[PDB]
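Peer 1: Would you mind keeping the following structure in view while I ask a few things?
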Amino acid sequence: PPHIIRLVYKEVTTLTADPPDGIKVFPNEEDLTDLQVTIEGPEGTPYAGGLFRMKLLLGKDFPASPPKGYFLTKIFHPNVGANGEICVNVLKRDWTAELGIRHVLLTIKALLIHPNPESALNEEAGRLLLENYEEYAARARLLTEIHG
Amino acid sequence: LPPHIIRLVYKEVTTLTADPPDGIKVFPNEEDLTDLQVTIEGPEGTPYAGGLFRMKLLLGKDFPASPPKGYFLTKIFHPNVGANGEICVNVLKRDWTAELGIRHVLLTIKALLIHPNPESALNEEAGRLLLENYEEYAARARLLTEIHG
Ligand code: NA
């Protein structure tokens, strides 16, 4: 689909021109709907110092609906499930089709800073976060040192 | 107030001020390097979208040992903002260290507008609504944003 080609152009060029801090995007030359992404773990969080790889699958309907996202880097996070699937409450609730990849990635980076344990795919991470933050952070830091 | 802490605030606020993160602007005042004024744009795709939020950062005498105090001057309907604009930011209270800069504080506050923390809520009604009836929380938040942002 041509809109995908133009759309990836529009999305990737701007992302690389005024890059958000710690974010980089690698279009798969074989399949432009598969967008690979690295996000540096924000300072002052358990993910600090890590490089987190993820992919964004842009459906044919993008941007009518947001992409599906996966952390390829193993991570201990309330809103990241066993297969690496991401659940972002602002994406599934306040999405409009004027938004694009920049918004998606800033929302995911911001979720690393302030996870949402209510909508937790990883229920252990979510309970620790609310009830025993130090134990959540210790487990999030160790996976960061191994996998980031 | 120590002389070594001042040199680093000088350099950090200088580069912070001329090249801030997207949606952030910093306005130091000549009278007091420890009174920082900040505006944060409401991130697109949140109920704060389109608004411009004013806040101040105070660097106390224990800065950067203790983190700065933050206040929203713009009125906002947000779970982690108190009635007088006090900001409560959980990751800053728990994962703070002296090496973390002003830039990091402002990004964490901006990120907090995207993903509020209803469980640590200063604004009990905002936090409750976010968890039970997101659609009204968002409307209230959008209304205030339209008036004040
Ligand atoms: Na949150």
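We number chain A the way Swiss-Prot does; in order, the residues shown are 9-156.
Structure method, as recorded: X-ray crystallography, 2.2 Å.
Just so you know, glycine gets a Cβ as well, placed from its N, Cα and C.
Under mutagenesis, Swiss-Prot gives A:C95 to S with this note: Loss of function. Residues or ranges marked as active site, glycyl thioester intermediate by Swiss-Prot on the basis of sequence analysis: A:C95. Annotation of the published mutagenesis A:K117 to A in Swiss-Prot: Reduced ubiquitination activity; the original residue is retained in the structure shown.
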Peer 1: According to DSSP, does A:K117 (mutagenesis position) sit in a helix, a strand, or coil?
Peer 2: helix
Peer 1: What same-chain residues, at least 6 away in sequence, bring their CB to under 8 Å of the CB of A:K117 (mutagenesis position)?
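Peer 2: Same-chain residues close to A:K117 (mutagenesis position) (Cβ under 8 Å, separated by 6 or more) are A:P28, A:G30, A:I31, A:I47, A:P50.
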